[PDB]
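Asks: My questions will all concern the structure given below.
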Amino acid sequence: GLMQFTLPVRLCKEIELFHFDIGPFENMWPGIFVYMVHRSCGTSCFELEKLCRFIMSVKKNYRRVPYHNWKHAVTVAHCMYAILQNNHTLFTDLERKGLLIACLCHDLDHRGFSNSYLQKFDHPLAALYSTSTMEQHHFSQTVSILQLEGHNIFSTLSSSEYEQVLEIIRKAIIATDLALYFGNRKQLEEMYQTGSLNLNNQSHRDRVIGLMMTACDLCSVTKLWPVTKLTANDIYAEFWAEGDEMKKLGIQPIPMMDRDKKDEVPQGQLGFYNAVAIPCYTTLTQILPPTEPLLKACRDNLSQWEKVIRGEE
Ligand SMILES: Cc1nc2ccccc2nc1CCc1nc(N2CCCC2)nn1C
Ligand SMILES: [Mg+2]
Ligand SMILES: [Zn+2]
């Protein structure tokens, strides 16, 4: 009750910044997450015993893949923490509770393969969930863990509040399907520009939270250049394994997943920053002005990938 989580001075200061790296010490990541819930939500949002037990079951259900692992989960939650803290008054008590949990859970039991590979492999999950295959699985795994004995961190919520928070978590996790991001951001762009965007419209909040989820999920592009560059190695280690698996099924993979096209990585990053990252943090800064450091940091890393192409590294 009177038990605050504190972090060492350097972490206590740097964790407030968008570009914070959670570091290589796995055993501190739960403490980091709790610290963020307490400062973002309150020391009263969750029974500590239940929260800790939930965090550790979530961790257990992330796999040892190069990118879509437990570190990704806590990184994506830290980004969401930075957004919520720099936009204090714009979000309900239920959204603050729900979104940090949604981010921790958003890639639960990921196998390091895209929805496309599941569908071409004919994985059982692809028959159970025809679109956003993995993302419906991730939400499904969230509900599973919430229903384990001693794991209901939402037990104090009313029947209807409980249903509202599970519906926030569901939409938030479905929105991490990048196939959905393009349309979602186009609509938000138009709505902001015609001045029709209304944060009292529940379907408008949904879209805005959806863009935040893309923002947090892509936040590897908003870090210091050495974090960004080294994370890219993990990302491509997954994609190239998937490319290998595509070739095993007798399918030429897309270039992004072909390890034979290593040399084109710098150009592929450019495309991605221009087609996805920049547009994402642009629209997000327009709708939420205090998230501008994500756009600024994204542009800095784009400039770093241009430097790689020019042979300056
Ligand atoms: C999908 C994706 N998500 C990321 C999320 C966060 C940080 C970096 C990310 N990088 C990518 C990969 C971008 C990409 N690479 C290539 N290649 C085509 C030939 C060689 C490389 N094409 N594209 C689109
Ligand atoms: Mg995902
Ligand atoms: Zn993710």
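We're sticking with Swiss-Prot numbering for chain A, so the shown stretch reads 724-1036, in order.
Cβ coordinates are placed from backbone N, Cα and C, and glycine is handled just like the others.
I grabbed these lines from Swiss-Prot:
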type	residues	note
BINDING	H791, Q992	3',5'-cyclic GMP binding site
ACT_SITE	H791	active site, proton donor
BINDING	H795, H829, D830, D940	divalent metal cation 1 binding site
MUTAGEN	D830 to N	Reduces activity 1000-fold
MUTAGEN	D830 to A	Loss of activity and of zinc binding
BINDING	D830	divalent metal cation 2 binding site
Asks: Among the binding-site residues listed here, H791, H795, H829, which has the most company in the form of other Cβ atoms within 10 Å of its Cβ?
Replies: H829
Asks: Other residues with Cβ within 8 Å of the Cβ centroid of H795, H829, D830, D940 at the divalent metal cation 1 site?
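Replies: Here the non-site neighbours turn out to be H791, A796, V799, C826, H833, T899.
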Asks: In sequence order, what residues of the same chain, 6+ apart, have a Cβ less than 8 Å from the Cβ of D830 (mutagenesis position)?
Replies: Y785, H791, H795, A796, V799, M857, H861, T899
Asks: Helix, strand or coil by DSSP: which one applies to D830 (mutagenesis position)?
Replies: coil
Asks: Restricting to the chain of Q992 (3',5'-cyclic GMP binding site) and a gap of 6 or more, list residues whose Cβ falls under 8 Å of its Cβ, or answer none.
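Replies: For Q992 (3',5'-cyclic GMP binding site), the qualifying residues are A955, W1028.
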Asks: Please list the recorded positions from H795, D830, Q992 whose Cβ falls under 6 Å of any atom in ligand 2.
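Replies: Result: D830.
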Asks: Kindly point out which of the recorded positions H791, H795, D830, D940 have a C-beta less than 6 Å from some atom of ligand 1.
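Replies: List returned for ligand 1: none.
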